[PDB]
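As structure tokens, the structure follows; a few thoughts come after it.
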Amino acid sequence: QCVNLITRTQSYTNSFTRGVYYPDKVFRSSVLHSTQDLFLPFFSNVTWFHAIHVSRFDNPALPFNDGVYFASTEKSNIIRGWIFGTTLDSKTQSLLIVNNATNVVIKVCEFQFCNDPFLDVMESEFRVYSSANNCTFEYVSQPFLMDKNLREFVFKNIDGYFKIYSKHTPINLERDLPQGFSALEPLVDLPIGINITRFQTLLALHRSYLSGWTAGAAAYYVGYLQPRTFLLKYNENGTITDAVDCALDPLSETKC
Amino acid sequence: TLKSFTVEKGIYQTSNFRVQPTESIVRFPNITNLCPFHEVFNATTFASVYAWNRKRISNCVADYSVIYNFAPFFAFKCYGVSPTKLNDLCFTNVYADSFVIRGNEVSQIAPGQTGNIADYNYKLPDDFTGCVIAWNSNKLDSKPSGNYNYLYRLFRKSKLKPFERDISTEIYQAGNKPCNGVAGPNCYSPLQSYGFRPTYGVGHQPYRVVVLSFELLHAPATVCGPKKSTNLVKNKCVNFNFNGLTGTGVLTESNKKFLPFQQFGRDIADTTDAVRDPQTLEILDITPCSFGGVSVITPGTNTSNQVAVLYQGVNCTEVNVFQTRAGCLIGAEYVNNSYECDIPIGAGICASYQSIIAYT
Amino acid sequence: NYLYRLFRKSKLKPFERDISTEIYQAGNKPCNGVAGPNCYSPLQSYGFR
Ligand SMILES: *[C@@H]1O[C@H](CO)[C@@H](O[C@@H]2O[C@H](CO)[C@@H](O)[C@H](O)[C@H]2NC(C)=O)[C@H](O)[C@H]1NC(C)=O
Ligand SMILES: *[C@@H]1O[C@H](CO)[C@@H](O)[C@H](O)[C@H]1NC(C)=O
Ligand SMILES: *[C@@H]1O[C@H](CO)[C@@H](O)[C@H](O)[C@H]1NC(C)=O
Ligand SMILES: *[C@@H]1O[C@H](CO)[C@@H](O)[C@H](O)[C@H]1NC(C)=O
Ligand SMILES: *[C@@H]1O[C@H](CO)[C@@H](O)[C@H](O)[C@H]1NC(C)=O
Ligand SMILES: *[C@@H]1O[C@H](CO)[C@@H](O)[C@H](O)[C@H]1NC(C)=O
Ligand SMILES: *[C@@H]1O[C@H](CO)[C@@H](O)[C@H](O)[C@H]1NC(C)=O
């Protein structure tokens, strides 16, 4: 039941100082800690994708590289999760993250994914994949897409573990990638152990009942992490309130 | 320390005082999400050996003690691992295979064995790592009329590969002529019935067999034995093992408000100063046990053999006892008189021999 | 004819031989020198073929 319904356009914006996360699970208070990890560089080129369905394949699969920074200003119901893997068919394992109103289901199986996967609303996954066999992992927990509000995620696939970091930063009229620092808390460290080279965003579409699906739009930002050295400031309560990218400019390099 | 039998007059730093660890405290998260062994070894209905049931076990704690105490077992043979070590071992995946066979064939469920069951129903590989468990099931599986719901494969064209199942009911063709899918002479249906009855001999009574196969893969191992809570002792120098982080120190109360994702805590100089207990979500200030620089104050051996001990940096309550800013001096008597310095102690205090006296 | 010690309470020291053919207690229940449930013999023979 694979149908091509989503068209996608792309623009380019500035990352500013978004994308900083906690590099470990260690409480540090009132210190400057220099860490080398996969971080999104400051003021980097971030791709803004507009996915429109109006009532041909024009929604290609994005590369994953070394980790992905994801952002969205949309409500919690439009963007409903992600897909991770290499071949995205029945021959290799794949990771499916699906959120709904009550909980999140993270499941690693051998999905035969559709070219344009989307969750249609009960909720059916027959338009996401056609088959799912040899399923080896399942994890159900409280959702991380809940209810103007910018939602940021960082996905990494390091030494067998799918590290997921998240943050919910309210924003006003100001551009969707705001100024200031919002450190991303370590959310879920999934013990997956699969190869991930490509990824795709999942959207929700409503049936029309009158052009089978209701017209919709979703805007999201994708940036790519790079091996970079950051200097993070830990305040009195252990929160990362500031950071300097050591390779961005001479002043920050001196600070580092 | 000085590698001589005569010591000249002076103060010599000779040793280091330490507070020895008294107890061992291991704190691990609460036991929970136990693996569903109770649904494998206590099922209302078991399966035929030809269609043997396989349950994959992952992402849970393996409490094998319930398996041990479930019933009296005719065999608990474990191949390639000892049964006792299983709890302290962590495996990536555990496969539980359940079926019913007659007692005589229980010996056939082992590596390197042959029979109807091994060749055509359930096969174990030569290098198998796991355990085979069998127990009598007369009450559950025997009927006086005869239990005809348990089946076995008697005829197959080729032997089964290890961990393979055949559910085919195709008529076994033993003769040159085609069977044509209808039973006929020299054409026999492969699946035969185990007609269990309560009065059969022990060799032929129904036995329920569960085979546990343990496999390790490059993925992180997520099936491991129970974790011991032990108990938490505070305010003393105890060897601590918190979630695999080991050390030795006192665990005092902490005023530090951790964020929910943080587990440990570190100093400016990257030394652990705090920790979150896994059993109870509380923060403890790990402070290492007291240490001191034992210094020996002695005159010449030509004059006397009396010595005094200075614990550098140690208060006198934590070890002729006098408290100095340098540390605790034991063995010298403070005199309110002032003389010139003979043996320097520190912070204005000097020592001399007259007994050994300490003075400003 | 060749047997190995499958079960022992503690690890051996270097150049130490243990030939004690006593029963081992693998569980909470005492074994009282008789084999049965959770009570196994420490010495098992190799199936050399
Ligand atoms: C939201 O997702 C959850 C998790 O998949 C759904 O809850 C499950 O619903 C199935 C129905 O097939 C039940 O069999 C499970 O027992 C439920 N699991 C839990 C943990 O509740 C839920 O139905 C979904 N809601 C919507 C509106 O799609
Ligand atoms: C971002 O990349 C696009 C093409 O990859 C380029 O045209 C654009 O100039 C870049 N943005 C900036 C700010 O340089
Ligand atoms: C994957 O599925 C196919 C058929 O569903 C099966 O033949 C194969 O053995 C399975 N592989 C694993 C690793 O489960
Ligand atoms: C991961 O997948 C990519 C794309 O198929 C492949 O080039 C790469 O070799 C894979 N890595 C491993 C370790 O298999
Ligand atoms: C840190 O915690 C204290 C105590 O709860 C609070 O008063 C303070 O506002 C917090 N933030 C900073 C930046 O000190
Ligand atoms: C095991 O089976 C017996 C048989 O009726 C039942 O009474 C008992 O509750 C079962 N135990 C578990 C843990 O399922
Ligand atoms: C663990 O056990 C303690 C004591 O029974 C209990 O207070 C706590 O809620 C449990 N759960 C966690 C996650 O600590």
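Here chain C follows Swiss-Prot for its numbers: 450-498, in order, are the residues you see.
Technique stated in the header: electron microscopy, 2.8 Å.
Placement of Cβ uses the backbone N, Cα and C atoms for every residue, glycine included.
Among the mutagenesis experiments that Swiss-Prot reports, C:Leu452 to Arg is described with the note: Increased resistance to neutralizing antibodies. Decreases HLA binding to NF9 epitope. Increased binding affinity to human ACE2. When other Cβ atoms within 10 Å of the Cβ of C:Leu452 (mutagenesis position) are tallied across all protein chains shown, the result is 12.
According to Swiss-Prot, the experimentally introduced change C:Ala475 to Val is described as follows: Increased resistance to neutralizing antibodies. The secondary structure of C:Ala475 (mutagenesis position), as reduced to three states from DSSP, is coil rather than helix or strand.
Listed in Swiss-Prot is the mutagenesis experiment C:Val483 to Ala, annotated as follows: Increased resistance to neutralizing antibodies. When secondary structure is read from DSSP and collapsed to three states, C:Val483 (mutagenesis position) falls in the coil class.
A mutagenesis experiment is reported in Swiss-Prot for this position, C:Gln493 to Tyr, and the note states: Reduced host ACE2-binding affinity in vitro. Residues near C:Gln493 (mutagenesis position) in space but far in sequence (CB under 8 A, at least 6 apart, same chain), listed by position: C:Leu452, C:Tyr453, C:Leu455.
One mutagenesis experiment catalogued in Swiss-Prot, C:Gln493 to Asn, is accompanied by this note: Reduced host ACE2-binding affinity in vitro.
Per Swiss-Prot, natural variant C:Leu452 to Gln is noted as: In strain: Omicron/BA.2.12.1. Under the three-state DSSP scheme, C:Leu452 (mutagenesis position) falls in the strand class.
Within 10 Å of the C-beta atom of C:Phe456 (variant position) sit 16 other C-beta atoms, taking all shown protein chains into account. Quoted from Swiss-Prot for the published natural variant C:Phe456 to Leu: In strain: Omicron/EG.5.1.
Per Swiss-Prot, natural variant C:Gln493 to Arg is noted as: In strain: Omicron/BA.1, Omicron/BA.2, Omicron/BA.2.12.1.
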Number of Cβ atoms other than its own within 10 Å, given for C:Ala475 (mutagenesis position): 18
Which of the recorded positions C:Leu452, C:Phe456, C:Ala475, C:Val483, C:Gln493 have a Cβ lying under 8 Å from any Cβ of chain B? C:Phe456, C:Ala475
Distance, C:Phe456 (variant position) to C:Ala475 (mutagenesis position) (CA atoms, angstrom): 8
Can you check which residues sit near C:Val483 (mutagenesis position), meaning Cβ under 8 Å from its Cβ, same chain, 6 or more apart in sequence, and list them in order? C:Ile472
